[PDB]
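Have a look at the structure below before the remarks.
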Amino acid sequence: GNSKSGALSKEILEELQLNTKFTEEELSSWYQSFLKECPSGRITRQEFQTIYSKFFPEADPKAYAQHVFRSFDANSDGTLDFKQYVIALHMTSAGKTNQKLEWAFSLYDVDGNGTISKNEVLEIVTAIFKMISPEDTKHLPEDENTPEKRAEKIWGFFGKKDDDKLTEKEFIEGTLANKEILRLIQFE
């Protein structure tokens, strides 16, 4: 409702490597009127994609955000809240509210069952990287440019073979200690 509070969206998203020629005041009028036109703010993929491709073109609508929107839930298509979703898109590079650790497990657990497995982690990694443009994804050093090349760094960090299932509880501890994890785990 407050255009000023809308600026926090452009600045925050900007960091996520996603600029929007749409001024903050504009998104405010569109955001409120998007939620007013629709029931509270329940939109479908067919709709999300449009907004996604209309707001963030160069970003492969099948990279980061796409993976995020699909992580909220979206089981058999149906529809999901756009507001809560937007938060999940911003609650990944901001830093206003305190809680933020155990909150990640949400998009981290694509399926959503209090258990993180290889597959899930493989998705996230790919998503972020997928967003990165090829001609650009080459600049970064090799031996660490493939989604599977890194999946070994993150998953290999914790180290698990028996109870190879990370819960929302340890997910907070395995990170409370090892400080070198906050360096790469950075899921932008």
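The numbers used for chain A are those of Swiss-Prot, and the residues that appear cover 2-189, in sequence.
Looking at the header, which is where the method is noted, we find solution NMR.
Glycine too: its Cβ is placed from the backbone N, Cα and C atoms.
Here is what Swiss-Prot records for this protein:
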{"type": "BINDING", "residues": "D110, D112, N114, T116, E121", "note": "Ca(2+) 2 binding site"}
{"type": "DOMAIN", "residues": "24-59", "note": "domain 'EF-hand 1'"}
{"type": "DOMAIN", "residues": "97-132", "note": "domain 'EF-hand 3'"}
{"type": "DOMAIN", "residues": "147-182", "note": "domain 'EF-hand 4'"}
{"type": "MUTAGEN", "residues": "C39 to D", "note": "Reduces binding affinity for calcium at both EF-hand 2 and EF-hand 3 domains. Abolishes interaction with GRK1"}
{"type": "MUTAGEN", "residues": "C39 to A", "note": "Increases calcium binding affinity at EF-hand 3 domain; induces co-operative calcium binding in non-myristoylated protein"}
{"type": "MUTAGEN", "residues": "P40 to A", "note": "Reduces calcium binding affinity"}
{"type": "MUTAGEN", "residues": "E153 to A", "note": "No effect on calcium binding to EF-hand 2 and EF-hand 3 domains. No effect on interaction with GRK1"}
Residue among binding-site residues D110, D112, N114 with Cα closest to the Cα of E153 (mutagenesis position): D110
The one of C39, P40, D110 whose CB sees the fewest other CB atoms within 10 Å, among these recorded positions: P40
Shell list (Ca(2+) 2; ref centroid = CB of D110, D112, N114, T116, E121; cutoff 8 A): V111, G113, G115, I117, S118
Local Cβ density at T116 (Ca(2+) 2 binding site) - other Cβ atoms counted within 10 Å: 16
Tally of DSSP helical, extended and coil residues in the domain 'EF-hand 3' (97-132): 22 helix, 1 strand, 13 coil
Alpha-carbon distance [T116 (Ca(2+) 2 binding site); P40 (mutagenesis position)] in Å: 32
Three-state composition of the domain 'EF-hand 4' (147-182), taking helix and strand from DSSP: 20 helix, 1 strand, 15 coil
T116 (Ca(2+) 2 binding site) to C39 (mutagenesis position) - Cα separation in whole Å: 33
Under 8 Å by Cβ from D112 (Ca(2+) 2 binding site), counting only residues of that chain that are 6 or more apart: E121
Residue, out of the recorded positions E121, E153, whose Cβ gathers the largest set of other Cβ atoms within 10 Å: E121
Same chain, 6+ residues apart, C-beta under 8 Å of the C-beta of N114 (Ca(2+) 2 binding site), given in sequence order: none
Inter-residue Cα distance where the pair is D110 (Ca(2+) 2 binding site) and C39 (mutagenesis position), in Å: 28
